[PDB]
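J.: Structure below; questions to follow.
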Amino acid sequence: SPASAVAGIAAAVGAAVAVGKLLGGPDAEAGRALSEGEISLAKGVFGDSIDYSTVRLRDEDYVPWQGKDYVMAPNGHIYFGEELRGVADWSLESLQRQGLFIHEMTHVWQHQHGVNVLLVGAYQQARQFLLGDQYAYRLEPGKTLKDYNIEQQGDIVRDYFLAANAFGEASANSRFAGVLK
Amino acid sequence: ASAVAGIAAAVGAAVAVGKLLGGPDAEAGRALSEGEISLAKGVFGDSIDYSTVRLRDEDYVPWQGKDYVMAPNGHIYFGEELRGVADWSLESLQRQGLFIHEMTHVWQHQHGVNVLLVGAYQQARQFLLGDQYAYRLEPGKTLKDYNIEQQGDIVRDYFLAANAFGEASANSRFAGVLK
Ligand SMILES: [Zn+2]
Ligand SMILES: [Zn+2]
């Protein structure tokens, strides 16, 4: 069983390097670019920290093993699954659907700030599965965003956006002020 | 620590390439020539369907070498330095031996072997665990008791012995390993 852990994690990173090297870098001209409302939505969270020009919404899977009800953001482009296709404007969808979009955008923000969301992601996803680590983040004093895994990083940012839209900036900034910089 | 990691990462990358570009385009590449079918028939006979077999003068993966050849799916992928060969049967005996070696994997694939996974595992295990790549014939050891790669070398070296020293000298040395 501890033999399965090292093996499983390495095999998952190996598969990530393979996909990375194989279909290396996305076609800037392919997909669809962010809408006026979508740029506004993300600007309210990320501001001018990300170049929204780069960001592309592709209604196609990144890999054949990607789920029907799943979304990937490895290269700074967002790949929508079979059940999440046909959305022209994410800013004109439900608050929970908008939250999903802010989540994927955090991976796009990570990528734009020098993070290998493909490798780092594959490693952390496999490590939390086999090493049984808790899926849900737990806020701690002295812990910044960067001390969490790339998926929790997203969950945090999304949950902040949802708190700020549902309970106002007052309630949101009190809880998330520590973790964000 | 590096061994378990390295081997698993190598098999993981193989499953990824396998799942990703799964199965080759039967109509793509180039099919075996009359001479090439004859060449292989003398070794493999009617054990393989030569119709399936396709010679593609393109890399299987970007990390494949200039002086390297891959045969993972029952199609042969030629590297940068091995391109432009219209007929392998009209090339040097050593160049024909290479072709028989690649054909052994094509024969393994056609007989139920996952050349991609089994290969990636064995190649990585032989590198990190520093195990002897070069086969050494042993009594009681059948071809199936050797690496998918050794299996390729054994069959090729047999073909070369049979062409250079005749079937007499070749069949005396290789009769044991082959069935
Ligand atoms: Zn995600
Ligand atoms: Zn080979």
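Here chain B follows Swiss-Prot, giving residues 835-1013 in order.
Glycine is treated like the rest: Cβ placed from N, Cα and C.
Dumping what Swiss-Prot says about this protein:
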- B:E936: active site (ACT_SITE)
- B:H935, B:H939, B:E983: Zn(2+) binding site (BINDING)
- B:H935 to A: Abolishes bacterial periplasmic toxicity (MUTAGEN)
- B:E936 to A: Abolishes bacterial periplasmic toxicity (MUTAGEN)
- B:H939 to A: Abolishes bacterial periplasmic toxicity (MUTAGEN)
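Let's see these features in context: how buried, what's close, how far.
T.: Taking a C-beta cut-off of under 8 angstroms and a sequence separation of 6 or more, B:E936 (mutagenesis position) has the following same-chain neighbours: B:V903, B:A905, B:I910, B:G986.
Under DSSP, B:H939 (mutagenesis position) is assigned to a helix (H, G or I) in the three-state scheme. Close to B:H939 (mutagenesis position) in the fold, though at least 6 residues off in sequence, lie B:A905, B:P906, B:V947, B:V949, B:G953, B:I982, B:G986, each with a CB less than 8 Å from its CB.
Annotation for B:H935 (mutagenesis position): same-chain Cβ neighbours under 8 Å, separated by at least 6 residues, are B:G986, B:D987, B:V989, B:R990.
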J.: Including all protein chains shown, what's the count of other C-beta atoms within 10 A of the C-beta of B:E983 (Zn(2+) binding site)?
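T.: That number is 19.
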J.: For B:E983 (Zn(2+) binding site), which of the three DSSP-derived states applies: helix, strand, or coil?
T.: helix
J.: List the other residues in this chain whose Cβ sits within 8 Å of the Cβ centroid of the Zn(2+) site residues B:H935, B:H939, B:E983, in sequence order.
T.: B:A905, B:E936, B:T938, B:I982, B:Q985, B:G986, B:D987, B:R990
